[PDB]
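Reviewing the structure listed below.
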Amino acid sequence: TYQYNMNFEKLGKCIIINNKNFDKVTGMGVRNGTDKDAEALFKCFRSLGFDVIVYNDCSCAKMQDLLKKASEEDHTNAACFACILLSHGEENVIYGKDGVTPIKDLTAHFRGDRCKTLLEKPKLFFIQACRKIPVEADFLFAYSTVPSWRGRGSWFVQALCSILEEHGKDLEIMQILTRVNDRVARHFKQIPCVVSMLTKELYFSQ
Amino acid sequence: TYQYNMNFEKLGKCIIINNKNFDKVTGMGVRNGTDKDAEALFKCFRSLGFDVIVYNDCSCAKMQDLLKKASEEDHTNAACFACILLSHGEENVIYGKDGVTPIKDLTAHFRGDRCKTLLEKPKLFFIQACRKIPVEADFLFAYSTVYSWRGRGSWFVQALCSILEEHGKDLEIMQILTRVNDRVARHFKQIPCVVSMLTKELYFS
Ligand SMILES: O=C(O)c1ccccc1Sc1ccccc1S(=O)(=O)N[C@]12C[C@H]3C[C@H](C[C@H](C3)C1)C2
């Protein structure tokens, strides 16, 4: 009634996009520790139940392509869809190897009026970068820093993954991300932000 | 450990700001039924434990001031502090009688480096736009929209109050708001947004 329904063949796709290396032209730098964060995330979301795919040094044009192609896929048998972005960022834009794409444009592909197969199911978006059913319902964003600090990993992620490894299967999504906020805030300063359009409670299990 | 602490003399002040009437020179419109919502809200946050106070048709002047005066008060005996805005809106700006004041201005007053006594305590902001602890930690915003549609109440408020009317004292803040995001979407379509920098679970008891 109040859980999001999990009685699905699969938990879902989980697209990690690990941009470490950027063209000189951007002025952005090699992002060190991102590899440690893709691994943490890759493994954590494997354990959860997600069919993880890690993209690497992904270009703005292939960030926009692979998410569109992922939204055109059939999700009829998936409980949700996660997507995880590990790049550089500015107000309302994630970076690629060749430039910047608006984050809203990347997520738009999974809107209800486009990705009918992910209707009524959580669309999760986690971002580590420096900054008659409605369509935008059943979305959720976890940005690393309120409008992002990290070779020994990054704070938001080291923490996100710690918390999923233990309570990931026994705690609601907001209970988790909240605990990730306290962890980042106390020590790991910055504070992570969480936007929820979710209309139900998201447990990754039973 | 993981719940926010409520063992305080008071739950906190709750400033409701009910802009129904907007000046001619300003171009904004009557938001009619905001008084049904403000009252709806007055009772809900009254039952919860809040010292709700309703100011009506404020100036952008009065708002930024009225929130500055509020941040400077003493909360050592308060568990949190609530605030509710019922005006017209556009992007990162709230409206008044004389114009618009950016919302960051209203909230900044309660940042960790300003209001030492509401530190590590929930700062709650509910907003209906019709059309080593960090500084920005422990705020929560509930916008009514990501338009926002409304006499006879408005959808966002109607639901928020219903859900609190019952589950206010036995449900975490995010669970409540998650239900308020469901009712607004299905029963009526638009969707409310919820921003949490909370670092703990917020129960009103
Ligand atoms: O500094 C505080 O006032 C502040 C204090 C505590 C929490 C957040 C903030 S900011 C703020 C305040 C109110 C509502 C939303 C935000 S926000 O988290 O989304 N931050 C921005 C930062 C810039 C100015 C304005 C519009 C846009 C760009 C986003 C607020």
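Here Swiss-Prot sets the residue numbers for chain B, with the shown residues being 57-187, 212-226, 230-233, 236-273, 286-302 in order.
Method on record in the header is X-ray crystallography, 3.2 Å.
Note: Cβ is positioned from N, Cα and C throughout, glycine not excepted.
The active site annotation in Swiss-Prot covers B:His144 (among others), and the record cites experimental evidence as its basis. The secondary structure of B:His144 (active site), as reduced to three states from DSSP, is extended strand.
Per Swiss-Prot, the feature active site maps to B:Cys186 (among others); the stated evidence is experimental evidence. Counting only residues at least six positions away in the same chain, the Cβ atoms of B:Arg87, B:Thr90, B:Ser143, B:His144, B:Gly145, B:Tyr230, B:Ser231, B:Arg233, B:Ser239 sit under 8 Å from the Cβ of B:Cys186 (active site).
Within 10 Å of the C-beta of B:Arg187 (mutagenesis position) there are 14 other C-beta atoms, taking all protein chains into account. Swiss-Prot lists B:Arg187 to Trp or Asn among its mutagenesis entries, and the accompanying note reads: Strongly reduced thiol protease catalytic efficiency.
Taking the Cβ of B:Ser239 (mutagenesis position) as centre and 10 Å as the limit, one finds 24 other Cβ atoms among all the protein chains shown. Quoted from Swiss-Prot, the note on the mutagenesis of B:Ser239 to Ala is: Abolished phosphorylation by PAK2; when associated with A-30 and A-173.
In this structure, B:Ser239 (mutagenesis position) belongs to neither helix nor strand by DSSP; it is coil. Listed in Swiss-Prot as a mutagenesis experiment, B:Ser239 to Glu is described as follows: Mimics phosphorylation; leading to inactivate thiol protease activity.
In sequence order, B:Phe221, B:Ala222, B:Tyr223, B:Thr225, B:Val226 are the residues of the chain that are 6 or more apart from B:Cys290 (mutagenesis position) and have a CB within less than 8 Å of its CB. Annotation of the mutagenesis experiment B:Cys290 to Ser in Swiss-Prot: Decreased phosphorylation by PAK2.
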Using a Cβ-Cβ cut-off below 8 Å, which of the recorded positions B:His144, B:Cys186, B:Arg187, B:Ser239, B:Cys290 are near chain A? B:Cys290
Å between C-alpha atoms of B:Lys212 and B:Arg187, the residues bounding 24 unmodelled positions: 39
CB contacts for B:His144 (active site) [other CB atoms within 10 A, all chains]: 23
Looking at the ends of the gap, B:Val226 and B:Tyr230, with 3 residues missing, what is their Cα separation in Å? 8
